[PDB]
Amino acid sequence: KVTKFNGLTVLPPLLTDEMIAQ
Amino acid sequence: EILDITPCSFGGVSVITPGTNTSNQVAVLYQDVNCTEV
Amino acid sequence: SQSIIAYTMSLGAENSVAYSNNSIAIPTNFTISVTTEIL
Ligand SMILES: *[C@@H]1O[C@H](CO)[C@@H](O)[C@H](O)[C@H]1NC(C)=O
Ligand SMILES: *[C@@H]1O[C@H](CO)[C@@H](O)[C@H](O)[C@H]1NC(C)=O
Ligand SMILES: *[C@@H]1O[C@H](CO)[C@@H](O)[C@H](O)[C@H]1NC(C)=O
Ligand SMILES: *[C@@H]1O[C@H](CO)[C@@H](O)[C@H](O)[C@H]1NC(C)=O
């Protein structure tokens, strides 16, 4: 229910969604 | 014909290492890119 | 001998519980513990 090449990027979190679900 | 344009490999690289008096071994991580052209 | 290695981070030691509707775990011994919190 819920919804780049100019030097700005996004970093992935250390704790993935699977670890949070666990 | 249609051709998609994509910026090739670019992404903030980083380097991880322990303390100096522990060892001199070092590691390098190329982030958000596949280092196949390296 | 020692080298840099990589691995998936652990989410804690897995510990199952023997849950039942006719048993319960009760502490028979105890202890004191002093912890620090620096703010
Ligand atoms: C590096 O120095 C610190 C501070 O004296 C010490 O605690 C640590 O054990 C040293 N590292 C090694 C590998 O001996
Ligand atoms: C990244 O490159 C490796 C080869 O170094 C390849 O095996 C892998 O499939 C590539 N991954 C993606 C997502 O392209
Ligand atoms: C606990 O639940 C089981 C499952 O319905 C039941 O058979 C049993 O009588 C209950 N009580 C116990 C094990 O003391
Ligand atoms: C509980 O643990 C302590 C730990 O020092 C021990 O001395 C004691 O004998 C144990 N049992 C009881 C009933 O206190």
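Chain B is numbered as in Swiss-Prot; the shown residues are, in order, 583-620.
Recorded method is electron microscopy, 4.4 Å.
Note: Cβ is positioned from N, Cα and C throughout, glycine not excepted.
Feature annotations, reproduced from Swiss-Prot:
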MUTAGEN   B:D614 to G  Increase of pseudotyped VSV particle production ex vivo. Increase of viral load in hamster upper respiratory tract. Produces more infectious particles when cultured in primary human epithelial cells; increases replication and transmissibility in hamsters and ferrets
VARIANT   B:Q613 to H  In strain: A23.1
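Taken residue by residue with DSSP, B:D614 (mutagenesis position) is part of neither helix nor strand, so it is coil.
If you take the C-beta of B:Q613 (variant position) and look for same-chain residues 6 or more apart in sequence within under 8 angstroms, you find B:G593, B:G594, B:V595, B:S596.
Take the CB of B:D614 (mutagenesis position) and look out to 10 A: across all protein chains shown you find 13 other CB atoms.
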